[PDB]
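As structure tokens, the structure follows; a few thoughts come after it.
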Amino acid sequence: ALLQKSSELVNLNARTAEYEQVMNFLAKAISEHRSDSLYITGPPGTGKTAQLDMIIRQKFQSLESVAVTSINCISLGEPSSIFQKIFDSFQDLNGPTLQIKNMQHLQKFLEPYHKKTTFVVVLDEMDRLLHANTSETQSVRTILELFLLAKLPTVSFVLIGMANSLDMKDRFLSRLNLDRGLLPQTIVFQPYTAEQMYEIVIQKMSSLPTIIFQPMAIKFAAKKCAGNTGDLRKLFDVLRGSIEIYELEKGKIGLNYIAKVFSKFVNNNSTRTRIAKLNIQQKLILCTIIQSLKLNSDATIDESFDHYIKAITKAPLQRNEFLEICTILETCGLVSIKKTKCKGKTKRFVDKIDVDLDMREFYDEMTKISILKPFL
Amino acid sequence: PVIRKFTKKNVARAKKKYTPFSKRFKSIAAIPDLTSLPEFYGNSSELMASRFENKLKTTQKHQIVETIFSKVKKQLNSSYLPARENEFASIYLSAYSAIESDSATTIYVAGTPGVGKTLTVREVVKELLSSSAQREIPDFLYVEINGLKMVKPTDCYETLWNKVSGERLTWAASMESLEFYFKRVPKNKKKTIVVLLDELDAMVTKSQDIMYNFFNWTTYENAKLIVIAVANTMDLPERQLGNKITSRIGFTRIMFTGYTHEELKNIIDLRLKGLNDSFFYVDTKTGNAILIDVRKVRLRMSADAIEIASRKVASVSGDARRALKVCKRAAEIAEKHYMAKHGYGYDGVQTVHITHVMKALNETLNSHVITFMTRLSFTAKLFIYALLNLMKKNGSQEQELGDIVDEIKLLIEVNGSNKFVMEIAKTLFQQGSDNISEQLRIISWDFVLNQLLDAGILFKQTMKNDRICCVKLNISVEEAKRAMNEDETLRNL
Ligand SMILES: Nc1ncnc2c1ncn2[C@@H]1O[C@H](COP(=O)(O)OP(=O)(O)OP(O)(O)=S)[C@@H](O)[C@H]1O
Ligand SMILES: Nc1ncnc2c1ncn2[C@@H]1O[C@H](COP(=O)(O)OP(=O)(O)OP(O)(O)=S)[C@@H](O)[C@H]1O
Ligand SMILES: [Mg+2]
Ligand SMILES: [Mg+2]
């Protein structure tokens, strides 16, 4: 069971290149003061939830008195239910009525009756809440509203932000950016040198290895993942698949998966294009759609079939053969036929045609067929 | 008492509780063992579906009569296989390495409709239940979430928490309950559960929160769920889901490719292994065939007919359901020939061949619009002819109706020589009688507008002015050209 004990997908443990950087943004967690004005904002999969498990797992165990429970910004949707879920501290009788109006009714609850104690909540996936109200109206309004740090008594009620992928970071406004609270610190957490990260996950071991993964294949895996944004959860589902395709024989085999899932999504632009088409009637029609693009952008299948009897007019053929042979070009993954608005003059639905790949390699695909050269 | 502004007299509310699983005990350290609980995981009162069973059974009467082709039309219904092995093995290994390792994986299958993905996934779950009965693994509670079998796309929470827990809440209480049960409850008190997300692209609604939660409960260490979500397009999280949820779904992405003609021939061979070339004891009096007056009859479901039915359906979309539909229509055609030729009626050998299955292969390759516009009325063909010859003058495909009217009047006035059109141009404008003035429109004009509007040949835009209401040919112009050339009168008119 040494192959099953190689679990790389969900595990107990930036621990890769920024260990001093994560261990120097946890300052005032024992002095009962305000620590850091940081905003964790990075690519989706770098390890923000990973560091923010350990940063509280240091301060969970025998509790100076700290009571802290983590929740998420999931069942909110609208800016309506932010404050009720964090109110399971002393399970009070109040909470529904007095609290959800105003900041001074939560400033009423910032002073601690039961000693200084501690209660710092970490609202998780906080960019998911602020993506409503369509300009700023009650979500970006709430983000410029709940980052006020105005009165600072002896009260431990800080809240670090858990922002998601860089979808709407670079969109700002002067209310969000002018000296109120926890703004001016944001860090990209991209795990470069993830080879050493995998070495830490395997050396933190409970199942002794004999033949380790080859670091040439490990560095090839770390090369062929971090070009897009550098997702680590994406790379964690690659070596697991490599040892899963190793078990299908009952670095030499941890490569054909990426050389398998890159080629599978890619397939062949022109080599398999005609190969799969093998049929000429499944070949020249793609040229008919190519000629039905530089005259009209509302390429109806009729327009793909009025182009058909403006090319072959030199055993009959009905429209059903054309629209079912187009399903082959649908099945392979080139063409899109669905109902759209059909702007035109009247606005009722009809079929469309669209193509995806750029006309560079397909123009080299016709260099072997002598009948698809005059149609270009 | 009060006078109300409106009424809601026809309202029906369920009996569903509002407080979630987080407020049962309010003690995380004292959660009882959820596995061997009486209500949880379907351990009590599992007759909750079989209440309506003795409603659709009536009389066990009157001696139903099977025929020689009723057997094949029963074996060609919904029900090792030499079709999916490199997908079955990878899926069962990827779902077994999490059952044995208490893990939280997510498998992603996809394919165009018919490639057997839900069949192989349900057989994977049946085999894992057999392994659980053999007790080489722990057991699980199996939940199938069909994306289209629910009236609200947020009822996935309700049915999942109901299947897990035996209690039914509202959808908000169910999503908070499932969030707590998948975050905080430790892995000693929960047995694992496998979730089939059937037809995933119907729960992407307005927030992507359901797609968030079902793929973000599996990133937790403390949640033992395996999501084996199926789909209908391979690049779905690149089209309609976020890139973070693409990173959640990951890199497995095992595609169920289309079938081949050899695989489809093997499929129909296994479907008819028990019936092909066998012997039946029919009776001359009725036709009631019985497999091993009385006539011993063979049954040659011919391999050439099978492969010529299989090559076309292997080309177009490659579906192991459409192959069964073709080979069931062939048996239906055979049974109809047999019953009509013998006078049998409901209460030599028999064959299915190439020039007998070609009708089942041609029943779905016929455009019955040409044979519709030929049998159309003369005024409707004249309408279509006026629309067709306005197009060469205009070049818009969207001619007005006042133009069609004047073009019809132009054709009728410019053909004053033909005996047919001088016989018909009296009735066309005055219904063949006097005491009726010459109408501006021809008789049956709104009728032949509506008879093509409802049929989808014609396509008129909505407006109040029936001189400038535009009109488009929704089908085509080439097939209208090939349908207007067999009239013997419109070919010259
Ligand atoms: N240094 C690390 N060591 C071990 N596992 C890690 C490490 N960094 C990340 N992970 C794993 O990868 C996951 C990534 O965590 P997340 O921060 O949630 O990813 P993400 O890109 O931030 O997604 P978001 O926050 O929803 S945009 C963690 O939950 C761990 O399972
Ligand atoms: N290899 C096979 N062996 C037997 N039956 C098959 C096979 N492949 C497909 N089928 C038929 O397909 C049905 C199973 O449904 P599937 O086609 O696997 O579901 P699907 O591919 O997701 O189709 P949709 O789009 O979800 S309705 C069964 O009832 C079979 O009759
Ligand atoms: Mg996270
Ligand atoms: Mg299905």
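Numbers in chain A track Swiss-Prot; the residues on display, in order, are 60-72, 80-129, 163-349, 383-446, 451-512.
This entry, so its header tells us, was determined using electron microscopy, 3.6 Å.
Cβ from N, Cα, C; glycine included.
In the three-state DSSP assignment, the secondary structure recorded for A:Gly113 (ATP binding site) is coil. The ATP binding site annotation in Swiss-Prot covers A:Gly108, A:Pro109, A:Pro110, A:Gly111, A:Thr112, A:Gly113, A:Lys114, A:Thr115.
Here Swiss-Prot notes a mutagenesis experiment, A:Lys114 to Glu, with the remark: Impairs ORC1-binding and leads to defective association with chromatin. Under a cutoff of 8 A between CB atoms, and with a sequence separation of 6+ in the same chain, the neighbours of A:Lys114 (mutagenesis position) are A:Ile106, A:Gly108, A:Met261, A:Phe288.
In sequence order, the recorded positions near chain B, meaning those of A:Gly108, A:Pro110, A:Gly111, A:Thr112, A:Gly113, A:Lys114 whose CB lies under 8 Å from a CB of that chain, are A:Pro110, A:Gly111. Under a cutoff of 8 A between CB atoms, and with a sequence separation of 6+ in the same chain, the neighbours of A:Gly111 (ATP binding site) are A:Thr328, A:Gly329, A:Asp330, A:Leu331, A:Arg332, A:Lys333. Highlighted in sequence order, A:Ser264, A:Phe288, A:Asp330, A:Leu331 have their Cβ within 8 Å of the centre of the Cβ atoms of A:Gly108, A:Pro109, A:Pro110, A:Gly111, A:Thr112, A:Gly113, A:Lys114, A:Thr115, the residues recorded for ATP, and are not part of that set. Less than 6 Å separates the Cβ from ligand 3 in the case of A:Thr115, drawn from the binding-site residues A:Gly108, A:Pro109, A:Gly111, A:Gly113, A:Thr115 in sequence order.
Counting Cβ atoms from all protein chains shown, A:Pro109 (ATP binding site) has 23 others lying within 10 Å of its own Cβ.
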